[PDB]
Structure formats: C-alpha cells, structure tokens
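A.B. asks: My structure is below; once you've seen it, I'll send some questions.
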2 protein chains.
Amino acid sequence: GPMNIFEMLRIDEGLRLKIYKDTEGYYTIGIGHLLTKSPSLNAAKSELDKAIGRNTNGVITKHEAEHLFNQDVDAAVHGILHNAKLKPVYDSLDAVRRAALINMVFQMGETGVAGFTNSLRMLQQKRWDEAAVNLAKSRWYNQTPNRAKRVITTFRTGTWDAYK
Amino acid sequence: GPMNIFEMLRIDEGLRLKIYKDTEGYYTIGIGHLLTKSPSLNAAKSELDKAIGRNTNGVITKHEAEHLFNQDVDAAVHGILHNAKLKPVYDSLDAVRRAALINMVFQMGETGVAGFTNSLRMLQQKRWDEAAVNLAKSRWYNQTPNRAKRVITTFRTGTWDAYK
Ligand SMILES: [Cl-]
Ligand SMILES: [Cl-]
Ligand SMILES: [Cu+2]
Ligand SMILES: [Cu+2]
C-alpha cells in the first residue's frame, strides 16, 4: 500500500467501533468521527443512528466506519475550498502539504483552523521553518502533542517521513 | 493496474452531467445513476437536489457524479453479499470475473441477477463457455447486446480484453 491522506489519518486517529469521549470530551466513533458536542450519550446515539441509517446501539462495523471516514475526509477538503481564509492557503500548497492541512480541518474543523491566521499566512508565503515553530506555541500542540508533531513535520519538510 | 470494476462501468455506462432517460426510459444522470421511475422532469430534478444538497437545475459536476457512482458500486456489492444465491457465486470467482457480476447487479439489481439460476450455477462450477452461451439467450442480451457481449467475454475469458 502507498502513502496518502486516508492512510495518514488512519495512523493518527485509529479505529474504534464503539461510542467514546475524545481528547476534548466529546462523543466520537470510527476513525475520529465527531457525533455530538452535547454531554448526553443518548444525543450521540441519535446522531449515530442518523448517519448509519439503522439501530446501531452505539456499535458499528469497520465498513460502516470506512464510509464515515471517506465522507469526513471529503467534507474537510470541500470545507477548505469554501472557506475564504483557508482556500488561498490550500491552493498554494503542494500535494503532501495539502494533506497536512486536511488533517487539521479533520481534527479541529473549518472555523478552528481558519483562526490560526499568522501560521496560515506563513505557509502561503512558503516559509516552512517559521510556520513549524509558530504551530508548536498554539493550543492545538499543547492538547494533542503526539498528533501535532507529525503534522508539523509534514508542513515543514513537504514529505511524509513522520509516517514511514 | 488501472483496470477494475470502476473503470469497467465507466466504459459500459459512460458519464453524463445532464438528466437523461435510460434504455428502459427512466430519468438517470452521472455514470448510470437512476433518479426516479416518475415521468416528470420536475420530480427527477427534486430527487437530484435531495441527492446532491443544492439547486442543481438538472446539471451536476464530474465530482458530484463520482460520489453517486461510488455509492451505486458499493450498493451493488452489498446487494450481492446480502443475497443467498449471489454470494456463493461471487466468493468462487476470481477478481476479473467478480467485477462482471457487480456490473450485472449495478445494471439490473440483485433480484434480476438472481433470476439467472442456471448461468450462475455454471459460473460457480467454472463452466465458462457454457455460461457464455446461456447468458446470450437472455432478454438482457436482446435489450442491450453490446454491453452484455463485453460482460459475457469477461466471464468466458476471465480477462479485460473486451474493454482494452
Ligand atoms: Cl469528523
Ligand atoms: Cl439463466
Ligand atoms: Cu465531494
Ligand atoms: Cu458499504
């Protein structure tokens, strides 16, 4: 198998077939698919049953998680292209550097990554080292350091060495 | 290896970005995606708007068409796996020939393909020439000869020769 965004996020997020609380405490399933920010487990069960189209009882198959994963990766890509701040940054970046941005939008969302501003401007201006240093000072690095370290390596080197 | 089921159906079905009527007469779009059995263009446009999530106005993009195509191919595979007559034939076939069975299901549906009792039994028993002769005797061959010929050649030879 070769290297791509789908294989990148698979190593980062991992697979979980049952409803679990994430790093922020929100109910999630599959390959890091956020169900609800609501504190109720029942609220998450309704969102899951909606996304799958059957009574899941908080349990899904690997294939069912693959569908959500492919849908989330695609949603992240379209989200970047529809965001006025994210799209000019995206188009400038190369194939491998685009994947690193998708990873962040998969993890934090459209609005969350668009709030970086300075780091986004640095990547658009091709300043790879300056952006890498600035990303470590962010709240994203303090919360998930293992995750961010691999993404920062991808944005600075322009290669997928952090996964090889 | 650029040849597979997706490429096989791209050749057989073709790509159309405007609402068209199939061989049967029903409103279709993309790479053979059935919209409705209704003879209304207003009803089909509504079914296309609900499938995409925007005011399409009868026209879709190549990307939107690839989404519907991936959904239909997946649905065709599930149709085989959920069917008790289709699954043992599927599991006994090689990769190239599995694609020819998915092709038939994509085109006719799980129920219609299960009606080829004798031909399916011949495919399960590895009787390639006998299956080829019997499949040509069907209404499927009379209604759409050129597509059936290709699928038959694939089942007969176990190669991609009918396409490339
Ligand atoms: Cl997500
Ligand atoms: Cl038959
Ligand atoms: Cu898409
Ligand atoms: Cu599926």
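Easy rule for this one: first residue shown is 1, then count along the chain.
According to its header, this structure was worked out by X-ray crystallography, 2.7 Å.
Note that Cβ sites are derived from N, Cα and C of the backbone, with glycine treated the same way.
Annotation source Swiss-Prot lists active site, proton donor/acceptor at A:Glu13, A:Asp22. Residues or ranges marked as substrate binding site in Swiss-Prot: A:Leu34, A:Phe106, A:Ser119, A:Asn134. A mutagenesis experiment is reported in Swiss-Prot for this position, A:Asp22 to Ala, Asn, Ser or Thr (Swiss-Prot position 20), and the note states: Complete loss of enzymatic activity. One mutagenesis experiment named in Swiss-Prot is A:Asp22 to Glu or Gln (Swiss-Prot position 20), and its note says Loss of 99% of enzymatic activity. Record note (Swiss-Prot) on the mutagenesis of A:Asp22 to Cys (Swiss-Prot position 20): Nearly no effet on specific enzymatic activity. Looking at Swiss-Prot, the entry for mutagenesis of A:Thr28 to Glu (Swiss-Prot position 26) says: Complete loss of activity at neutral pH; covalently bound substrate. According to Swiss-Prot, the mutagenesis experiment A:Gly32 to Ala (Swiss-Prot position 30) carries this note: Almost complete loss of enzymatic activity. One mutagenesis experiment named in Swiss-Prot is A:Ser119 to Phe (Swiss-Prot position 117), and its note says 10-fold decrease in enzymatic activity. Per Swiss-Prot, mutagenesis A:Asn134 to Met or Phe (Swiss-Prot position 132) is noted as: 2-fold decrease in enzymatic activity.
Quick one: where do these features end up spatially?
C.D. replies: Neighbour count (other Cβ atoms within 10 Å of the Cβ, all protein chains): 20 for A:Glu13 (active site, proton donor/acceptor). A:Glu13 (active site, proton donor/acceptor) falls within a helical segment according to DSSP.
For A:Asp22 (mutagenesis position), applying a Cβ distance below 8 Å and a minimum sequence separation of six or more within one chain yields A:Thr28, A:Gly32, A:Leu34.
A C-beta separation below 8 Å, combined with a sequence spacing of at least six in one chain, links A:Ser119 (mutagenesis position) to A:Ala131, A:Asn134, A:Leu135, A:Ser138.
DSSP assigns A:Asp22 (mutagenesis position) to coil, not to a helix or a strand.
A:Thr28 (mutagenesis position) carries a strand DSSP state (E or B).
Over all protein chains present, the Cβ of A:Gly32 (mutagenesis position) has 21 other Cβ atoms lying within 10 Å.
A helical conformation is recorded for A:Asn134 (mutagenesis position) in the three-state DSSP classification.
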A.B. asks: Taking the residues the record says bind substrate (A:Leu34, A:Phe106, A:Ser119, A:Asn134), how far apart in Å are the two Cα atoms that sit farthest from each other?
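C.D. replies: Binding-site diameter by Cα atoms for substrate: 27 Å.
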A.B. asks: Applying a 10 Å Cβ distance cut-off over all chains shown, what neighbour count does A:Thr28 (mutagenesis position) have?
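C.D. replies: 20, counting other Cβ atoms within 10 Å of A:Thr28 (mutagenesis position).
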A.B. asks: How far is it from A:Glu13 (active site, proton donor/acceptor) to A:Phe106 (substrate binding site), counting Cα to Cα, in Å?
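C.D. replies: So the Cα of A:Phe106 (substrate binding site) lies 10 Å away from that of A:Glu13 (active site, proton donor/acceptor).
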A.B. asks: Around A:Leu34 (substrate binding site), how many other CB atoms lie within 10 A of its CB?
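C.D. replies: For A:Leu34 (substrate binding site), the 10 Å Cβ neighbour count is 17.
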